[PDB]
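Worksheet: one structure, shown below.
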Amino acid sequence: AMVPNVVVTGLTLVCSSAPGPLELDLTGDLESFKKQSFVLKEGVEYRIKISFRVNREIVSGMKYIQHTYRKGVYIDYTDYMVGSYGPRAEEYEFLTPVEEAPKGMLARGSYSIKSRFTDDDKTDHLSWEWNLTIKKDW
(Lines of atoms letter the chains of each structure in order from A and count residues from 1; the text may use other names and numbers.)
(Lines give C-alpha, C1' and ligand atoms only; values in the text may rest on other atoms or scores of the structure.)
Protein backbone atom coordinates (compact mmCIF):
# COMPACT_ATOMS: atom_id res chain seq x y z
CA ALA A 1 0.00 0.00 0.00
CA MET A 2 0.96 3.38 -1.53
CA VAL A 3 -1.54 2.30 -4.19
CA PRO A 4 -5.21 1.89 -3.18
CA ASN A 5 -6.51 -1.68 -3.38
CA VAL A 6 -9.35 -0.59 -5.72
CA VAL A 7 -8.75 2.19 -8.17
CA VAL A 8 -11.82 3.29 -10.16
CA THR A 9 -10.20 4.25 -13.45
CA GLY A 10 -13.04 5.50 -15.71
CA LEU A 11 -16.70 6.13 -16.47
CA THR A 12 -18.14 5.65 -19.99
CA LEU A 13 -21.64 6.38 -21.27
CA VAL A 14 -22.32 3.64 -23.81
CA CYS A 15 -24.71 4.88 -26.50
CA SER A 16 -24.44 3.26 -29.97
CA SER A 17 -26.03 6.43 -31.44
CA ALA A 18 -23.68 8.95 -29.70
CA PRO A 19 -21.58 11.09 -32.13
CA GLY A 20 -18.48 11.39 -29.94
CA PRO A 21 -17.07 9.54 -26.92
CA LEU A 22 -18.54 10.23 -23.46
CA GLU A 23 -15.85 9.33 -20.98
CA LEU A 24 -14.44 10.41 -17.65
CA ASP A 25 -10.90 9.76 -16.60
CA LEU A 26 -11.44 8.98 -12.90
CA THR A 27 -7.65 8.96 -12.20
CA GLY A 28 -7.40 12.69 -12.79
CA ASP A 29 -8.96 15.89 -11.53
CA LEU A 30 -12.37 14.94 -10.26
CA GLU A 31 -13.45 18.54 -9.62
CA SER A 32 -13.24 19.64 -13.23
CA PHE A 33 -16.17 17.31 -14.06
CA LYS A 34 -18.80 19.33 -12.13
CA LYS A 35 -17.79 22.26 -14.35
CA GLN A 36 -18.74 20.30 -17.46
CA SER A 37 -21.70 18.32 -18.78
CA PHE A 38 -22.23 15.50 -21.24
CA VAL A 39 -25.08 16.22 -23.68
CA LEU A 40 -27.31 13.15 -24.30
CA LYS A 41 -30.09 13.42 -26.89
CA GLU A 42 -33.54 12.74 -25.37
CA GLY A 43 -34.90 9.18 -25.41
CA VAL A 44 -31.66 7.30 -26.18
CA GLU A 45 -30.77 4.05 -24.60
CA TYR A 46 -27.47 3.92 -22.73
CA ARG A 47 -25.45 1.96 -20.24
CA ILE A 48 -22.76 3.15 -17.81
CA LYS A 49 -19.47 1.28 -18.01
CA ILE A 50 -17.30 1.60 -14.85
CA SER A 51 -13.61 0.69 -15.25
CA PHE A 52 -11.70 -0.37 -12.08
CA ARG A 53 -8.66 -2.42 -11.04
CA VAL A 54 -8.20 -4.53 -7.90
CA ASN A 55 -4.57 -4.49 -6.82
CA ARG A 56 -3.84 -6.54 -3.74
CA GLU A 57 -6.81 -8.27 -2.24
CA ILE A 58 -10.26 -9.69 -3.03
CA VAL A 59 -13.10 -7.23 -2.51
CA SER A 60 -16.63 -8.49 -1.97
CA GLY A 61 -20.06 -7.01 -2.66
CA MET A 62 -19.06 -4.18 -4.97
CA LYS A 63 -21.80 -1.72 -5.69
CA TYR A 64 -22.29 1.26 -8.01
CA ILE A 65 -24.44 4.04 -6.57
CA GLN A 66 -25.87 7.10 -8.39
CA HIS A 67 -27.74 10.02 -6.81
CA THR A 68 -29.64 12.21 -9.37
CA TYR A 69 -30.63 15.85 -8.61
CA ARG A 70 -32.55 18.30 -10.73
CA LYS A 71 -31.93 21.99 -9.92
CA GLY A 72 -31.16 20.83 -6.39
CA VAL A 73 -34.23 18.61 -5.78
CA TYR A 74 -33.18 14.97 -5.05
CA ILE A 75 -34.95 13.10 -7.82
CA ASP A 76 -33.57 9.54 -7.96
CA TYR A 77 -31.33 6.83 -6.50
CA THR A 78 -30.09 3.93 -8.52
CA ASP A 79 -27.63 1.22 -7.60
CA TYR A 80 -26.16 -1.80 -9.35
CA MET A 81 -24.52 -4.79 -7.66
CA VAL A 82 -21.12 -5.39 -9.35
CA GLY A 83 -19.99 -8.48 -7.25
CA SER A 84 -16.73 -9.98 -5.86
CA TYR A 85 -13.34 -9.16 -7.43
CA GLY A 86 -9.81 -10.42 -6.98
CA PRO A 87 -6.42 -8.79 -7.71
CA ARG A 88 -5.48 -9.18 -11.35
CA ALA A 89 -3.29 -7.58 -14.07
CA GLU A 90 -6.17 -6.62 -16.39
CA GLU A 91 -8.54 -3.98 -15.24
CA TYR A 92 -12.23 -4.80 -14.87
CA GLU A 93 -15.38 -3.61 -16.57
CA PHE A 94 -18.93 -3.42 -15.31
CA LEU A 95 -21.95 -2.35 -17.29
CA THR A 96 -25.28 -1.19 -15.86
CA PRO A 97 -28.59 -2.48 -17.37
CA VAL A 98 -30.07 -0.43 -20.25
CA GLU A 99 -31.73 2.80 -19.18
CA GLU A 100 -33.49 5.44 -21.13
CA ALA A 101 -32.98 9.21 -21.04
CA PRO A 102 -36.30 10.96 -20.53
CA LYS A 103 -38.14 12.93 -23.20
CA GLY A 104 -40.26 16.02 -23.48
CA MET A 105 -39.76 19.73 -22.94
CA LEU A 106 -40.26 19.06 -19.21
CA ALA A 107 -37.57 16.38 -18.72
CA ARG A 108 -34.93 18.07 -20.91
CA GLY A 109 -32.20 20.09 -19.25
CA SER A 110 -29.38 19.48 -16.80
CA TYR A 111 -28.96 16.78 -14.14
CA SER A 112 -26.40 16.48 -11.37
CA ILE A 113 -25.09 13.02 -10.51
CA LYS A 114 -23.14 12.02 -7.40
CA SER A 115 -21.54 8.61 -8.02
CA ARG A 116 -19.95 6.18 -5.56
CA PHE A 117 -18.24 2.91 -6.22
CA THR A 118 -18.28 1.04 -2.87
CA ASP A 119 -18.20 -2.55 -1.38
CA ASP A 120 -19.42 -4.36 1.73
CA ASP A 121 -16.65 -2.87 3.85
CA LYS A 122 -18.46 0.51 2.94
CA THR A 123 -15.14 1.76 1.42
CA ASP A 124 -15.31 4.92 -0.67
CA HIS A 125 -13.20 3.49 -3.53
CA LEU A 126 -14.18 6.82 -5.11
CA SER A 127 -17.01 9.33 -5.12
CA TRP A 128 -17.31 11.90 -7.93
CA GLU A 129 -19.81 14.40 -9.24
CA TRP A 130 -20.68 14.88 -12.94
CA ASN A 131 -23.40 16.44 -15.08
CA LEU A 132 -25.72 15.24 -17.77
CA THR A 133 -27.76 17.56 -20.04
CA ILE A 134 -30.67 16.09 -22.05
CA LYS A 135 -31.19 18.06 -25.23
CA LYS A 136 -33.56 17.91 -28.21
CA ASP A 137 -30.51 16.92 -30.30
CA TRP A 138 -26.83 15.90 -29.99
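FYI, residue positions are counted from 1 along the chain as it appears here.
Recorded method is X-ray crystallography, 2.1 Å.
Each Cβ is built from the backbone N, Cα and C atoms, and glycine gets one as well.
Features of the protein shown, as given by Swiss-Prot:
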{"type": "MUTAGEN", "residues": "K35 to A (Swiss-Prot position 99)", "note": "Loss of interaction with NGFR"}
{"type": "MUTAGEN", "residues": "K135 to A (Swiss-Prot position 199)", "note": "Loss of interaction with NGFR"}
Quiz item: C-alpha of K135 (mutagenesis position) to C-alpha of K35 (mutagenesis position): distance in Å?
Solution: 18
Practice problem: By Cβ count within 10 Å, point out the most packed of the mutagenesis positions listed: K35, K135. | Solution: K135
Exercise. Would you mind pulling the DSSP three-state label for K35 (mutagenesis position)?
Key: helix
